[PDB]
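This report refers to the structure that appears directly beneath it.
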There are 10 protein chains.
Amino acid sequence: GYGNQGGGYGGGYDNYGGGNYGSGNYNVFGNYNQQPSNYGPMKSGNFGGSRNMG
Amino acid sequence: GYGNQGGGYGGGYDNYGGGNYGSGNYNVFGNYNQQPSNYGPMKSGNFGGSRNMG
Amino acid sequence: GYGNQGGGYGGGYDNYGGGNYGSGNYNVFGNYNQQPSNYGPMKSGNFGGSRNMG
Amino acid sequence: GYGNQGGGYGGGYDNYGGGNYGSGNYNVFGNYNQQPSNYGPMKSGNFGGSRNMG
Amino acid sequence: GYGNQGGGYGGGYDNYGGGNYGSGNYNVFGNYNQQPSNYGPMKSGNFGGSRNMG
Amino acid sequence: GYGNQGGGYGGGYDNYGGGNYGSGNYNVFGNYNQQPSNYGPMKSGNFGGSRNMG
Amino acid sequence: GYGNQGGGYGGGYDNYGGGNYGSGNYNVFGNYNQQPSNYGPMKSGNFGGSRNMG
Amino acid sequence: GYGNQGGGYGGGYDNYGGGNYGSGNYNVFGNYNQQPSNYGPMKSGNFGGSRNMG
Amino acid sequence: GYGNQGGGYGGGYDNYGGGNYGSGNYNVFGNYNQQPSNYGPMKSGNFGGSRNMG
Amino acid sequence: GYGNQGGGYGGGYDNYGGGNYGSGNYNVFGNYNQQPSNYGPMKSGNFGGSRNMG
């Protein structure tokens, strides 16, 4: 539980993308049921030259 | 539970994207049921050259 | 439970995007039911060159 | 539970992409049921020359 | 549980891509059931000349 | 340009879903521009046992 | 250009789903431009036992 | 250009799914440009026992 | 251009799935460009015991 | 251009799956360009005991 001490940029404990997507369900389905699930594109992180040092 | 000490930028414990998306459900479905779920694109983080150092 | 000490920018415990989206439900559905759910694009974080250092 | 000490960039314990995608489910399905799941492209990390050093 | 000490770049314990994709399920299926699962392309890591040193 | 003559139901020239979605554009973009476009789920046709004959 | 004459159901020239999705564009892009496009699930046709005959 | 004459069901010239998806483009791209395109699942036709005869 | 005459079901000239997916493009790309394209699962036709005769 | 005359089921000129997928392109690419293309599973035809005769 100890973070980073030092550095030129010194990034921390960053959580960009995660979690449960349609997970951990308790399902009791009878006969004719539909449970679709659709997810779009996910971008987690640094984009377009981000977190750059001059 | 200790964060970052120091650094050139010194970012912290940043949570950009996460959580439960259609998760942790208790479902009892009988006969003809529909439970669709659609999610758009997700961008979590730094974009367009963000958090840059001159 | 201790935040960041110091740094050039010194960002904190920032929560940008999260939470439960259609999650943690208790559902008892009988016969012909519909429970759709649609979410638009989500942008969580820093955009357009934000949090930059001159 | 000890992070990085130092360095030229000093990146931390970054979690870019992860979590459960349609996982950890308890499913009791009877007769004619459909549970589709579709996920778009996922980009986790640093893109477009991000986290560069001048 | 000890991270990296030092270096020219000093990258940390980065988790780019992982987690359970349609895994760890408890499934009891009777008669005519469909549980498809489709995943798009996944890019985990550094792309476009990222994390470069001048 | 002649429609249907007869039948038990006698459906016509029905146009359910169509048209240009972000199409036929003339675009002159200079330098740093963004033109995103996101569309939700589209249902075109007859649903829930519609157009049934007793 | 002559439709259907007769039949037990006598369906016509039905157009359920079609058209240009992000098509037929004239694009002149200079330097750093983004033109993303995301489309949700599309259902075109007859669903849920539609157009049935007793 | 002559449709169907007769039959037990007498379906016509039905167009369920089609059209140009990100097609027929004129593109002049200079230097660093991104033009992504993502499409969800497409269902074209008759589903759930549709167009059945008793 | 003459359709079907008769039959027990008498299906017509049905077009279920087709068209140009990222096709027929005129592309002039210079230097560092990305044009990704991702398509989800496509179902064209009759599903779930559709177009059945009693 | 003459369809089927008759029969027990009398199916017509059905086009289930086809078309150009990333085809017929005119491409002039200079230096460092990426044009990926990914397609999901495609199901064209009759599924789940469809078009059955009692």
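Following Swiss-Prot, chain I shows residues 275-328, kept in their order.
The header says electron microscopy, 3.3 Å.
Yeah, the Cβs are placed from backbone N, Cα and C, and that goes for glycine too.
In this structure, I:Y276 (mutagenesis position) is part of a beta strand by DSSP. What Swiss-Prot notes for the published mutagenesis of I:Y276 to S is this: Impairs hydrogel-binding.
Among the mutagenesis results in Swiss-Prot, I:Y283 to S has the note: Slightly affects hydrogel-binding. The residue drawn here is the original one. For I:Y283 (mutagenesis position), the Cβ neighbour count at a 10 Å cut-off comes to 27, with all displayed protein chains included.
Same-chain residues at least 6 positions away in sequence with a Cβ under 8 Å from that of I:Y287 (mutagenesis position) are, in sequence order, I:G277. Here Swiss-Prot notes a mutagenesis experiment, I:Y287 to S, with the remark: Does not affect hydrogel-binding.
I:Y290 (mutagenesis position) has a Cβ environment of 28 other Cβ atoms inside 10 Å. In Swiss-Prot, the entry for mutagenesis I:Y290 to S states: Impairs hydrogel-binding. The structure shown retains the original residue.
Here the residue is the original one, while Swiss-Prot reports the published mutagenesis I:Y295 to S with the comment Impairs hydrogel-binding. The local packing around I:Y295 (mutagenesis position), expressed as other Cβ atoms within 10 Å of its Cβ over all shown chains, amounts to 24. DSSP gives I:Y295 (mutagenesis position) a strand state.
Under its mutagenesis entries, Swiss-Prot includes I:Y300 to S with the note: Slightly affects hydrogel-binding. Following the DSSP three-state reduction, the secondary structure of I:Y300 (mutagenesis position) is strand. Neighbours of I:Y300 (mutagenesis position), defined as other CB atoms within 10 A of its CB across all chains, total 14.
In Swiss-Prot, a mutagenesis experiment is listed as I:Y306 to S, annotated with the note Slightly affects hydrogel-binding. Counted within 10 Å of its Cβ, the other Cβ atoms near I:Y306 (mutagenesis position) come to 21, all protein chains included.
You'll find the Cα of I:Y276 (mutagenesis position) roughly 17 Å from the Cα of I:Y283 (mutagenesis position). Across the structure, I:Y283 (mutagenesis position) and I:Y290 (mutagenesis position) place their CA atoms 17 angstrom apart.
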